[PDB]
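J.: Please read through the structure below; I'll follow up with questions.
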Amino acid sequence: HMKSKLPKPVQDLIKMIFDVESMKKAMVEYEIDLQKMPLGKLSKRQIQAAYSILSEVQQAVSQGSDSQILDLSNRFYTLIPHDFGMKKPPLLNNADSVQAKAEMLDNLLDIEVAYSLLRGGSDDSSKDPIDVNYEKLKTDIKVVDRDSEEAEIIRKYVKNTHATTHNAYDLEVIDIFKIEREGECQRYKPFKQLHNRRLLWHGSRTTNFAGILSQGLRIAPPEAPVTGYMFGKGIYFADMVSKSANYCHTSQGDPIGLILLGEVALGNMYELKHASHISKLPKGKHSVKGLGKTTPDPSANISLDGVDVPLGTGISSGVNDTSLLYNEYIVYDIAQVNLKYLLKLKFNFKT
Ligand SMILES: O=c1[nH]nc(OC[C@@H]2CCNC2)c2ccc(F)cc12
């Protein structure tokens, strides 16, 4: 092939995000049976149907036994095959079981997107597949220069917002990319001047990123159980890098993660301390803020292209009986996000 003139970091990013074997590995991690439900047989309607059954299982547990539950739990396993051999699979009988399976289905949706991009499309040997795959993202990806002002600000954000309670690892920024999802800026226009626009973190596993860059960050579908998400079906962000970085699900086999920085249009925040499984905001509110016990020092907010960057070190928020150790931000309309940066991170696991 012609060999590809994309910068080396952008090429390594494309290789990571389209890696078929990482997809399979993520699926086997969820205890999916690849013999019965392989990567290519995965589809939107089957995932949607699984989401619905999980909503039924949600319904049964809300209103209380292990007898009428058994049936609903088995029906989940009928739609998404799990690898339990000659089995009896574990009973899905509580809220933890529902959260956990709904998070799996979120990820399968993005893996299906990634694989459909690979299998749709044309085959041409004289093109570098790195170039072919890049183009399917419909995203401009540029390397940010290590000495720029924006680089300095990003690395400070990363440097100051690592929580003491997440000290089992630390992070080094390997590559910073500036990203522009096609049409996203246009989508964001109504919100672009809104008050309380903040640059915030979103971590996800690497096998979601092809999906995220082609479709943007998305809200879970109507079929998904709203109870499987602490603040219901929105798009979730943190102001502490380590809280988002935990969602990369890195470890000691797969050490590199990917994390986003988006401009999020929060406007009037609906401030909450505990789980609230809403599907719409109170009139007048534009976001939810889950109130952390600790917050980036508000005095240290700095500005980057007109957006607040809450990069102060963590201090007491003053909030008392909250479920959350750190802040969480949730929007409920996809147009309130404009993705700005993508970081490739190395996790140094101290344990
Ligand atoms: O960076 C983040 N990535 N993903 C998060 O959540 C993914 C699942 C959907 C919301 N609950 C779990 C998530 C939830 C809270 C938060 F502050 C950050 C993040």
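Residue 1 is the first one shown; counting continues down the chain.
Quick check of the header: X-ray crystallography, 2.2 Å.
Cβ coordinates are placed from backbone N, Cα and C, and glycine is handled just like the others.
In Swiss-Prot, the entry for mutagenesis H166 to A (Swiss-Prot position 826) states: Strongly reduced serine ADP-ribosylation, caused by abolished interaction with HPF1. The structure shown retains the original residue. Taken from Swiss-Prot, the feature NAD(+) binding site covers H202, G203, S204, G211, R218, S244. Quoting Swiss-Prot on the mutagenesis of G211 to L (Swiss-Prot position 871): Increased DNA-independent poly-ADP-ribosyltransferase activity. For the mutagenesis of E223 to Q (Swiss-Prot position 883), Swiss-Prot gives this note: Does not affect ADP-ribosyltransferase activity. The structure shown keeps the original residue. What Swiss-Prot says about the mutagenesis result for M230 to V (Swiss-Prot position 890) is this: <0.5% of wild-type activity. Listed in Swiss-Prot as a mutagenesis experiment, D239 to N (Swiss-Prot position 899) is described as follows: 0.6% of wild-type activity. What Swiss-Prot says about the mutagenesis result for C248 to R (Swiss-Prot position 908) is this: <0.5% of wild-type activity. Under the heading of mutagenesis, Swiss-Prot lists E271 to Q (Swiss-Prot position 931) and annotates it as follows: Does not affect ADP-ribosyltransferase activity. Record note (Swiss-Prot) on the mutagenesis of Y326 to H (Swiss-Prot position 986): 14% of wild-type activity and increased branching 15-fold. Record note (Swiss-Prot) on the mutagenesis of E328 to A, D, Q or K (Swiss-Prot position 988): Poly-ADP-ribosyltransferase activity is inhibited while mono-ADP-ribosyltransferase activity is not affected; only monomers are added. Disrupts interaction with CHD1L and ability to recruit PARP2 to DNA damage sites. Look at Swiss-Prot and you will find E328 tagged as active site, for poly [ADP-ribose] polymerase activity.
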J.: List the recorded positions among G203, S204, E223, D239, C248 whose C-alpha is within 10 Å of the C-alpha of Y326 (mutagenesis position), in sequence order, or say none.
T.: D239
J.: Quick one: Cα separation, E271 (mutagenesis position) versus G203 (NAD(+) binding site), in Å?
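T.: Distance between the two Cα atoms comes out at 22 Å.
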J.: Near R218 (NAD(+) binding site), which residues of its own chain have a C-beta under 8 A away, given they sit six or more steps off in sequence?
T.: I235, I334
J.: If you count other C-beta atoms within 10 angstroms, which of the mutagenesis positions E223, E271, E328 is the most crowded?
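T.: Ranked by Cβ atoms within 10 Å, first place goes to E328.
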J.: Measuring Cα to Cα, how many angstrom lie between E223 (mutagenesis position) and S204 (NAD(+) binding site)?
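T.: Here the two Cα atoms are 22 Å apart.
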J.: Please list residues from the chain of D239 (mutagenesis position) whose Cβ is under 8 angstroms from its Cβ, counting only those at least six apart in sequence.
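T.: Result: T161, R198, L200, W201, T295, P296, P310, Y326, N327, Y329.
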J.: About how far apart, in whole Å, are the alpha carbons (Cα) of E328 (mutagenesis position) and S244 (NAD(+) binding site)?
T.: 10
J.: Fill in the CA-CA distance, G203 (NAD(+) binding site) to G211 (mutagenesis position), as an integer in Å.
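T.: Cα-Cα distance, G203 (NAD(+) binding site) to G211 (mutagenesis position): 13 Å.
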J.: How many Å lie between the Cα of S204 (NAD(+) binding site) and the Cα of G211 (mutagenesis position)?
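T.: Here the two Cα atoms lie 11 Å apart.
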J.: Of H166, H202, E271, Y326, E328, listed as recorded positions, which ones have a Cβ less than 6 Å away from ligand 1?
T.: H202, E328
J.: Restricting the comparison to the mutagenesis positions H166, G211, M230, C248, which residue's C-alpha is spatially nearest the C-alpha of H202 (NAD(+) binding site)?
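T.: Closest by Cα: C248.
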J.: Using CB atoms and a 10 A radius, I'd like the single residue among the recorded positions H166, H202 with the highest neighbour count.
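T.: When each Cβ's neighbours within 10 Å are tallied, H202 leads.
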